[PDB]
2 protein chains.
Amino acid sequence: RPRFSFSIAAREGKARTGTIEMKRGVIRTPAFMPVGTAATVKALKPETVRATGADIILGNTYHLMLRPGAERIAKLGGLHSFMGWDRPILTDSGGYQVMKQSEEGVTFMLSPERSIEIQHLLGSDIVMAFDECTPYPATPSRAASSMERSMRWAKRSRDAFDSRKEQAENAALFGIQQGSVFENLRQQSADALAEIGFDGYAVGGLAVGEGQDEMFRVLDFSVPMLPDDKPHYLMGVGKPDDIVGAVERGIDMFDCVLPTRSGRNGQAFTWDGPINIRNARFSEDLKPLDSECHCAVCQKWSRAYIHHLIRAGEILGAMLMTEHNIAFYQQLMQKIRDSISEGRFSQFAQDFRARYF
Amino acid sequence: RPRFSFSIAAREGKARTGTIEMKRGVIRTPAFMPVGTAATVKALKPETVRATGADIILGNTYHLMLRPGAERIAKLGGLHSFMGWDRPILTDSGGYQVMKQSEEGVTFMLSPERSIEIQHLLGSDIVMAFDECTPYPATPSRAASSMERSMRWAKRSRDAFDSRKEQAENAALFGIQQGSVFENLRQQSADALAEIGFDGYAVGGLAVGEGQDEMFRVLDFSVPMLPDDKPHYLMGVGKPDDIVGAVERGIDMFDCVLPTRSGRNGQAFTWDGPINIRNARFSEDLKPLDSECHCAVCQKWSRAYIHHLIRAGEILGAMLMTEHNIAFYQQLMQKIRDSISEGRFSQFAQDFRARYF
Ligand SMILES: [Zn+2]
Ligand SMILES: [Zn+2]
């Protein structure tokens, strides 16, 4: 395979379906990337994460630079070897979780140059530029100041990435659009990033308190500003209906802790909406978590059993809820891909929402 | 298969190797039975427990009668269905964990009759008589009083088991020898149990503070008192060297929480002795937990990785340590069985101890 190639196989409106090819594997888009720790996903072995349909995972840079340390992980052969995951890994820059700020970077020092080096040491396949997620709400002036700094950091990230031969030849680099909810700043930010040039473009600065209507409003004008021929990554999103609406607006990639964190807390996703498995109504329910789901958990155990495990604080309850919720998210993405491929994504979006809500 | 048949295929001294056949499967002896919760083993799926070589698991009656309740579990199809484990399950009587005592039973009411009924409701394949584990040390008088009561409870257990057709036809019942460390009381207890008649005989009242020398001393005279043609179960044992010495003294079956509990706490068993994986010396150690172990954990992850996971409190660290330690225990039992089968168990016991210590 090549270092990076994004191919769009089918379109419906602003929605797209395709593949990213990289050296470590192929990523089907639109893609959901499960997030981890030193685990590929909390409470799951890498083979389980793969079995659920994940093509790529999100490496938690902040966690890992803290302990065991990026240099240690490099010494040990890199994050793929350490974890036992041989497919692509997208690493975050560590920016969001760390947020004294200066033009140099953040002290808490994490600069664009250090961030790109740490992602190199982990052995990232998709490297994120180091940015600042502007808080919401933001005044036009603060949004502009913050976006401008982020674009300067994006150039510093590009050059740090490019100055490292092994990294430039084997990994990809994504830039991140800022500008809060303001159309003109989003345009300035898209223009700045495309001038620098990246392999993919994220939409940053959303899912930070503005709510779905506003987030969709901002995506409506913001995604068409990015290059069409590159992947579009919406950071930190989200709930199943957020994902469907974002794909309707041209998003190709997603990450969120919701399926994993929700799962350990007792929330299971189903095609009829989420359920809280601790509720007494499930104590003798012999049905699987979801009636249609293809995952190993829904083939083998009942709601009643998982209800007991979560109420009892058992680790196996966390394992089983997490495997089902990450499988549900991959089945959602497969249904989105197939529906766009078949020209029926609009109907799928409406059928999904009618049942889910 | 039959309801219960124990066959001895080979002997060396007092050590024996063979099989117990039951309706749900065959149990290779000497056997280690992993202990659970509502999980077959904490942090493991039933297929993982099987993959480690377990033929039978120990069902935690006390935990399960408390929540979700034995009647609920019966309503849901029994513990095998609930858990997803279709092989034999030995249930404890709930006695030990509950320990106002009376001749009727314990109030905390758990009587011999209730205990046998709860084990029926869970759907146990090997049912334990309800007894009292005499505290150590005990005066001759208290040991005798307690043993006498236990033998009366053993008769009550036999008759409760026998009065229930489905249970008498499909499950087995084991009696438990008491008598503390006193030879004459151990003999009285063996005689009483053999008069009643059971499918197997446990040695109770040990591993309760007396230490290995005393426990071995008591096993030396106590196991030959039990019927030779039935299995001998040493309850609550133990460390790998305890297991080897007990097999040298005629024990066929074991249960203990040590591999599972130890594992979650960071202790890994190896042929060179246990290690504490949290120790700094393992932070960059790329070797597997044990150099010879055949388990999936030792095939795929390093000491260094598991060190990080346990230090970080990750659930995956508990999962991986537990799978390795239960696999180590099954490999120990396989080495014991093969060595007795080949007439070289004495040499195995000595080689094992020289390396382990
Ligand atoms: Zn499922
Ligand atoms: Zn192992």
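To match Swiss-Prot, the residue numbers of chain B are left as they are there, and the shown ones run 11-109, 116-124, 134-382.
Note that Cβ sites are derived from N, Cα and C of the backbone, with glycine treated the same way.
Sequence annotations record features per position, and here Swiss-Prot assigns active site, proton acceptor to B:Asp102. Sequence-distant neighbours of B:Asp102 (active site, proton acceptor) (same chain, six or more apart, CB under 8 Å from its CB) are B:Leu68, B:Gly69, B:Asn70, B:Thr71, B:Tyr72, B:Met153, listed in sequence order.
Of all the Cβ atoms in the protein chains shown, 22 others lie within 10 Å of the Cβ of B:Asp280 (mutagenesis position). Marked as active site, nucleophile by Swiss-Prot: B:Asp280.
The substrate binding site annotation in Swiss-Prot covers B:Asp102, B:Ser103, B:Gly104, B:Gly105, B:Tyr106, B:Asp156, B:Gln203, B:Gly230. Taking Cβ-Cβ distances under 8 Å and a sequence separation of 6 or more, the neighbours of B:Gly104 (substrate binding site) in its chain are B:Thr71, B:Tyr72, B:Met75, B:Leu135, B:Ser140, B:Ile143, B:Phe155.
Taken from Swiss-Prot, the feature Zn(2+) binding site covers B:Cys318, B:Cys320, B:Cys323, B:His349, and the record attributes it to experimental evidence. DSSP assigns B:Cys318 (Zn(2+) binding site) to coil, not to a helix or a strand.
Taking a C-beta cut-off of under 8 angstroms and a sequence separation of 6 or more, B:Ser103 (mutagenesis position) has the following same-chain neighbours: B:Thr71, B:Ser140, B:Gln144, B:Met153, B:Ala154, B:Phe155, B:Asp156, B:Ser182. Quoted from Swiss-Prot, the note attached to the mutagenesis of B:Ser103 to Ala states: Strongly reduces activity.
Other Cβ atoms within 10 Å of the Cβ of B:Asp156 (mutagenesis position), summed over all protein chains shown, number 29. Under its mutagenesis entries, Swiss-Prot includes B:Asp156 to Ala with the note: Abolishes catalytic activity.
Here the residue is the original one, but Swiss-Prot notes a mutagenesis experiment at this spot, B:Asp280 to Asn: Abolishes catalytic activity.
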Could you tell me which of these binding-site residues, B:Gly105, B:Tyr106, B:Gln203, B:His349, has the greatest number of Cβ atoms within 10 Å of its own Cβ?
B:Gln203
Can you give me the same-chain residues 6 or more apart in sequence from B:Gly230 (substrate binding site) with a CB-CB distance under 8 Å?
B:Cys158, B:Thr159, B:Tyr161, B:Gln202, B:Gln203, B:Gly204, B:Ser205
Just the number: how many Å between the Cα atoms of B:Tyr106 (substrate binding site) and B:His349 (Zn(2+) binding site)?
27
Who sits close to B:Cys323 (Zn(2+) binding site): which same-chain residues at least 6 apart have their Cβ under 8 Å from its Cβ?
B:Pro313, B:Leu314, B:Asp315, B:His349
Environment of B:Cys318, B:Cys320, B:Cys323, B:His349, the listed Zn(2+) site - residues of the same chain whose CB lies within 8 A of the CB centroid
B:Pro313, B:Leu314, B:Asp315, B:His319, B:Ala321, B:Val322, B:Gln324, B:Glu348, B:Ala352, B:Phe353
By Cβ count within 10 Å, point out the most packed of the binding-site residues listed: B:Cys318, B:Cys320.
B:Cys320
